[PDB]
Amino acid sequence: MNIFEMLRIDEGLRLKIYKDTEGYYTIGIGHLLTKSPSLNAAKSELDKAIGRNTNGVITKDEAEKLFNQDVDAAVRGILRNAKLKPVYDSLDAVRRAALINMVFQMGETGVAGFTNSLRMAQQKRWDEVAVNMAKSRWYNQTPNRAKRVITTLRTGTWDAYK
Ligand SMILES: [Cl-]
Ligand SMILES: [Cl-]
């Protein structure tokens, strides 16, 4: 298992513009297009991301291309982030993937808002991190996904995904 397979499971793959769990226009593998309520604005952002007149539909390859870019950006974002970098550096490989998943999903800002958990993560207090992270909108809104991510961070294994 790896970060790509991990996210692919959590996000799925859709070749047509769709609304995410929060109601935002998305496509491919969890690629947020826009927060605006306009399908057109959505269609606009899409063509611009893809480089062609898509008409709200993309191919598998195009989806995977956005995906690659998105994972890369998530990783780079973490590493440039003052609050995230040190956590990341302190973790093992599996747990790192968990942090990338979170950032992919909620943004650097969003993850950066889990201060207390991040600090505990650095201290390697696994059970406490999981408890704390469960106390969040994130967990209440997408519980199954959140549980998978939390288990990963807690245990350091891919069990939640096998
Ligand atoms: Cl883009
Ligand atoms: Cl869920």
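Placement of Cβ uses the backbone N, Cα and C atoms for every residue, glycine included.
In the shown protein chains, 20 other C-beta atoms lie within 10 A of the C-beta of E11 (mutagenesis position). Summarising the annotation, Swiss-Prot assigns active site, proton donor/acceptor to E11 (among others).
When other Cβ atoms within 10 Å of the Cβ of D20 (mutagenesis position) are tallied across all protein chains shown, the result is 17. Annotated active site, proton donor/acceptor per Swiss-Prot: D20 (among others), in sequence order.
Shown in sequence order, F114, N116, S117, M120 are the residues of the chain, 6+ apart in sequence, with a C-beta less than 8 angstroms from the C-beta of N132 (substrate binding site). The substrate binding site annotation in Swiss-Prot covers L32, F104, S117, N132.
Record note (Swiss-Prot), mutagenesis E11 to N: Loss of 84% of enzymatic activity. The unchanged residue is displayed.
Here the residue is the original one, but Swiss-Prot notes a mutagenesis experiment at this spot, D20 to A, N, S or T: Complete loss of enzymatic activity. DSSP assigns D20 (mutagenesis position) to coil in the three-state reduction, placing it in neither a helix nor a strand.
Recorded in Swiss-Prot as a mutagenesis result, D20 to E or Q carries the remark: Loss of 99% of enzymatic activity.
Among the mutagenesis results in Swiss-Prot, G30 to A has the note: Almost complete loss of enzymatic activity. The residue drawn here is the original one. Taking Cβ-Cβ distances under 8 Å and a sequence separation of 6 or more, the neighbours of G30 (mutagenesis position) in its chain are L7, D10, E11, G12, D20, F67, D70, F104, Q105.
According to Swiss-Prot, the experimentally introduced change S117 to V is described as follows: 50-fold decrease in enzymatic activity. In the three-state DSSP scheme, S117 (mutagenesis position) is classed as helix.
Annotation of the published mutagenesis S117 to F in Swiss-Prot: 10-fold decrease in enzymatic activity; the original residue is retained in the structure shown.
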| Of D20, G30, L32, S117, which recorded positions come close to ligand 2, meaning Cβ under 6 Å from one of its atoms? | none
| note | Within 10 angstroms of the C-beta of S117 (mutagenesis position), the count of other C-beta atoms across all shown chains comes to 23
| field | Three-state secondary structure, which DSSP defines for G30 (mutagenesis position) | value | coil
